[PDB]
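Some notes on the structure that comes next.
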Amino acid sequence: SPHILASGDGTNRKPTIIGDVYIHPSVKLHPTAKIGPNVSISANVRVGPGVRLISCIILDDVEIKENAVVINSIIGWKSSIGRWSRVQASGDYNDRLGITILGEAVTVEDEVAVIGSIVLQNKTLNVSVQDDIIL
Amino acid sequence: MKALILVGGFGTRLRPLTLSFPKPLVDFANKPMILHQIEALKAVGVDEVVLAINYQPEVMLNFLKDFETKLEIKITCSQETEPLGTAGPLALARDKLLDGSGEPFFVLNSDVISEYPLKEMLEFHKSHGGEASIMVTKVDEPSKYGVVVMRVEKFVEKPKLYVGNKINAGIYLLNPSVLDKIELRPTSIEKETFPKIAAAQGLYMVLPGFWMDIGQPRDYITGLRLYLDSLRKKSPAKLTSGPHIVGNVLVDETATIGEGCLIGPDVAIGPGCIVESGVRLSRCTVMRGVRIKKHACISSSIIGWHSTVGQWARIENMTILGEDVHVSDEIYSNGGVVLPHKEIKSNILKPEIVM
Amino acid sequence: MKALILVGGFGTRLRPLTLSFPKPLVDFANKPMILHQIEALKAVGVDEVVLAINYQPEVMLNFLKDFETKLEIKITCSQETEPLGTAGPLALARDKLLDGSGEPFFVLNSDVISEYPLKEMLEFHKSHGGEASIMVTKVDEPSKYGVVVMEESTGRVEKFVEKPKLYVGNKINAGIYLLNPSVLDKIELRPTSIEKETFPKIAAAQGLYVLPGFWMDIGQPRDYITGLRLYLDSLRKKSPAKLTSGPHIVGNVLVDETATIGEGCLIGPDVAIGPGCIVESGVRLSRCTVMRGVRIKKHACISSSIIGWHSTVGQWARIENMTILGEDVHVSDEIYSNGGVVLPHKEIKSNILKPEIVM
């Protein structure tokens, strides 16, 4: 049953879907975003334009701003990803920091970068972090 | 009126940008570094300019020949076998500096930037009738530099106690009556020649502008701020403005910018460039012909000639790219000093020199 | 008889030695890498040789023109717009390979060294009357390579098993071929990898058919010190009078007639000094290679390193642990290097006490 999986593969108000994507019907999307492989989007989430989503899962009530990038990440609930901000990781399922994890209602400000780190819930980030565990 | 510019070598400390083009041919804020002081020498009506280089000029003859007609200035080279300190290269070029009228000539360093008020310096020379003139700028760290205790008197290098804060700025103004006091042995103008005229009390200005010693590739982003800042004062209509422009941005007429971008602050895009949509430039400098693809985020970096930044690629933290470097899409670089003619298909997640 | 040599690109993975001279122009054991198999093609009487390069030959025309008269061989270049897989460059040079006699031509790779027994391979070709011939060498690790499953009775291959988790064989390709003109038609206009698409096409037809020497894939500058051992070892067998000897010599050393050595030195094992070099007194060379024109000053101790052209090692300087120097690198006296990959035209006045890339 792939019809349960989003298979847009175009731009007829549907974004560029690159296989193995589950999109909830309650999401808000922009056709300029490229939703890459292995991404599972939840309900009531606002997806920005020209954003790249591969190898990640996004929870409910997340706000993705202008030109954001998410690689090997897990975005928590009610989280806010600022514009031109990047949240990536290596993808090593054996390393502890191989998959960057964001807590509940974490606000990554504009241009702020998070590379392979773990952020707790209800946290604001004005500065870029790297290879750490932010409480 | 004549002039001489001390260049030095090829720019070993400026690699990989000086691996192909020499130090003075590197485009700084759209224009090559050599044109920043040649046009300033035309403001005082200098016809001939000599270069005290150490390498062979055979690689830049096409560049120096194309600037002689555009700027209406005579440009000739002088090549020395060995570096003769700091005042040696001037002893060789004394034949091209004496026109017979006995007028003072300028000596400039290629590793220094400023506002260059050369016009109001001749009046500072033709008023008291001095023999030699240098320029001086205030610095917060006088111990790390050579302090000038001012008419000047003595040279106190690395003063443990405070004797002054004023240091040399690398720009000089010398009468023809000084080209005889030099010896044939390599002599440093800062350690031997200047004290010879200071004890003679036959010399005598404060620099009302910015000063920056460019000796490393990372100083280009912080030195471009001091340049673009002075441009906001001198001529504010030379810096582009708009709804997608923030701060001071110097765009070329040949460069084309896509829609949905955000450029600034302190970004200089060379000619022949094509910037795509969704980009975010800040504190960086873009050289000629390089294409940056869509949705890229570049901050505080240096882009070489005819390179290529893929889509959704993030570049930050003093990442240095050579000529013709192709960054794949979705690639992240955190301070990767990359060699020219290299295809980047993996993330440089930490500072690393790639070949 | 004709021949074709696959070069590839400029040698990006061999920098900083290939920043100026291209990959085949790097001096390996005194001689450039290209001369090791061109003279071997003269052992079988090959008149014309074509190079399947990808860059512009304008930088090496002067070098190839001086080898046509010294070796009495016709050398022409072929430049492709794109690398066309592995068999593509052969489709472009088919016009320079067909002389009319329909004789088999050789196809060689620049990234491989061996003993090259080309003479006794034609007899291995003119005996059973096969159409295509390849060479095969045994490896201890067949999983990291592409295994060729042949029968141990005649020499016919059957299938290609890359990365076999279980044991299906240990014999892999060596990068040297022998093809009749009747194969230049089976290729398409599309970039095809000869190892993945073309070779299986002839194996299923059963119309095709071991290397008794050393094999080395030189794809990194550190392979020059370990590949030179295999070369000098084969020289101890082929012609042992070509390797210099003496009271200050240990192991296998290949010195040039132009190179000069001071007194009280100790060189070896596995050291190759190019021509025009100037070795001073009291030096200790071991497992290293010296290229042209570089002078090593007195009391220097160099172990397992690579010296570029026209460099200069100061007195009492210690160089070890795969230290790579570019062209015209001036190391001051008493300087220590522990794996410093230095760019050409650089003066080293500080110790490289740990592996570090200097520009």
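Since chain C takes its numbers from Swiss-Prot, the residues it shows come out as 1-209, 212-361.
Here the Cβ of each residue, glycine as well, is placed from N, Cα and C on the backbone.
Record features, source Swiss-Prot:
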type	residues	note
BINDING	C:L6, C:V7, C:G85, C:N109, C:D111, C:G146, C:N173	GDP-alpha-D-mannose binding site
BINDING	C:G9, C:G11, C:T12, C:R13, C:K23	diphosphate binding site
MUTAGEN	C:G11 to S	In hsn1; reduced enzyme activity, ascorbate concentrations and N-glycosylation, and increased sensitivity to ammonium
MUTAGEN	C:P22 to S	In vtc1-1 and vtc1-2; reduced enzyme activity and ascorbate concentrations, and ozone-sensitive
MUTAGEN	C:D27 to E	Abolishes interaction with CSN5B and subsequent degradation in the dark by the 26S proteasome, and increases ascorbate accumulation in seedlings
MUTAGEN	C:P89 to L	In cyt1-1; deficient in N-glycosylation and cellulose, and embryo lethal
Legend entry - Cα separation, C:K23 (diphosphate binding site) to C:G85 (GDP-alpha-D-mannose binding site) (Å, whole number): 19
Legend entry - recorded positions near C:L6 (GDP-alpha-D-mannose binding site) (Cα-Cα within 10 Å), from C:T12, C:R13, C:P22, C:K23, C:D27, C:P89: C:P89
Inset, instruction - Excluding C:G9, C:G11, C:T12, C:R13, C:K23, please set out which residues of the same chain place their CB within 8 Å of the center of the CB atoms of the diphosphate site, keeping sequence order. - result: C:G8, C:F10, C:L14, C:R15, C:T18, C:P22
Inset, instruction - Out of the recorded positions C:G11, C:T12, C:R13, C:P89, give me the one sitting nearest to C:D27 (mutagenesis position) by CA distance. - result: C:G11
Legend entry - C:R13 (diphosphate binding site) CB neighbourhood, other CB atoms within 10 A: 14
Legend entry - Candidates C:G9, C:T12, C:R13, C:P22, C:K23, namely the recorded positions, that fall within 10 Å of C:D111 (GDP-alpha-D-mannose binding site) by Cα distance: C:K23
Legend entry - From C:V7, C:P89, C:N109, C:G146, C:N173: recorded positions whose CA lies within 10 A of C:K23 (diphosphate binding site): C:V7
Legend entry - Among C:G9, C:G85, the most crowded of the binding-site residues [Cβ within 10 Å]: C:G85
Inset, instruction - Using DSSP with the three-state reduction, classify C:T12 (diphosphate binding site) as helix, strand or coil. - result: helix
Legend entry - C:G9 (diphosphate binding site) to C:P22 (mutagenesis position) - Cα separation in whole Å: 8
Legend entry - Largest CA-to-CA spread of diphosphate binders C:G9, C:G11, C:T12, C:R13, C:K23, angstrom: 10
Inset, instruction - Please list residues from the chain of C:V7 (GDP-alpha-D-mannose binding site) whose Cβ is under 8 angstroms from its Cβ, counting only those at least six apart in sequence. - result: C:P22, C:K23, C:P24, C:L51, C:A52, C:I53, C:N54, C:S110
Inset, instruction - Round to the nearest Å and give the CA-to-CA distance linking C:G146 (GDP-alpha-D-mannose binding site) with C:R13 (diphosphate binding site). - result: 22
